[PDB]
There are 2 protein chains.
Amino acid sequence: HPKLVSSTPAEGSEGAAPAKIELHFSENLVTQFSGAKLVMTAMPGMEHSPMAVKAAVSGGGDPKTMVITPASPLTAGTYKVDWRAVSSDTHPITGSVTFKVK
Amino acid sequence: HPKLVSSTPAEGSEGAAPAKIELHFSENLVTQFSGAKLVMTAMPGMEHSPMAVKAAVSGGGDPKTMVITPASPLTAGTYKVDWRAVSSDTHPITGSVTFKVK
Ligand SMILES: [Cu+2]
Ligand SMILES: [Cu+2]
Ligand SMILES: [Cu+2]
Ligand SMILES: [Cu+2]
């Protein structure tokens, strides 16, 4: 049962639009099974049903890191990254990271 | 050189969020080569760099129709569908349809 140790953007961060989103876990991820979806849950001034933003997901420089690369620049608003992490123990762990763009 | 004959949502339409976007061409499309990308170009009150929205593209009930299915509900704003149509004549034709959601 791997744990999300940290991320950039960090949970609850509000700032610049990220070129890539890094999720750092407590255990080495098995890439074939670990995934993420990026959704926008609000624009400034108005919440909306989650709208899936095109993104690619891959491994980073470290086996414990999952990288989400939006296909395009993220506009101002609120986003969530819904993640699934699987290590060598085979248990699928899910969670979400929420952050805001300026 | 196939032509876009019509679409739903229609070019410049402003109304409800579409469950699917249909593009109707003058010639039968070859599915392997015909494609589309859906981007959002504005929220209400603010234009922004085009942000790619996750969508699947396939053929409709008629060989002349290309269907774009957003993965999630489209929020209010302006969208463009950047399309590539290829018929049996092999010439790749591109264009864009712009519409607004309520
Ligand atoms: Cu476990
Ligand atoms: Cu939004
Ligand atoms: Cu032609
Ligand atoms: Cu927008």
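Numbers in chain A track Swiss-Prot; the residues on display, in order, are 25-126.
Method on record in the header is X-ray crystallography, 1.6 Å.
Including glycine, each Cβ sits where the backbone N, Cα and C put it.
These come from Swiss-Prot:
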| type | residues | note |
| --- | --- | --- |
| MUTAGEN | A:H25 to F | Decreases affinity for copper(II) |
| BINDING | A:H25, A:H115 | Cu(2+) binding site |
| MUTAGEN | A:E51 to G | Increases affinity for copper(II) |
| BINDING | A:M64, A:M67, A:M70, A:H72, A:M75 | Cu(+) binding site |
| MUTAGEN | A:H115 to F | Decreases affinity for copper(II) |
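Features recorded in Swiss-Prot, as mapped to the structure shown.
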{"residue": "A:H25", "record": "mutagenesis position", "DSSP class": "coil"}
{"residue": "A:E51", "record": "mutagenesis position", "DSSP class": "coil"}
{"residue": "A:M64", "record": "Cu(+) binding site", "DSSP class": "strand"}
{"residue": "A:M70", "record": "Cu(+) binding site", "DSSP class": "strand"}
{"residue": "A:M75", "record": "Cu(+) binding site", "DSSP class": "strand"}
{"residue": "A:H115", "record": "mutagenesis position", "DSSP class": "coil"}
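A Cβ distance below 6 Å to any atom of ligand 2 is met, among the recorded positions A:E51, A:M67, A:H115, by A:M67. A straight line from the CA of A:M67 (Cu(+) binding site) to the CA of A:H25 (mutagenesis position) spans 34 Å. Measuring Cα to Cα from A:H25 (mutagenesis position), the recorded positions that fall within 10 Å are A:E51, A:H115, out of A:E51, A:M75, A:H115. Counting only residues at least six positions away in the same chain, the Cβ atoms of A:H25 sit under 8 Å from the Cβ of A:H115 (mutagenesis position). Highlighted here are the recorded positions (A:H25, A:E51, A:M70, A:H72, A:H115) whose C-beta falls below 6 Å from ligand 1: A:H25, A:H115, in sequence order. With the fewest other C-beta atoms within 10 Å around its C-beta, A:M70 stands out among the binding-site residues A:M70, A:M75.
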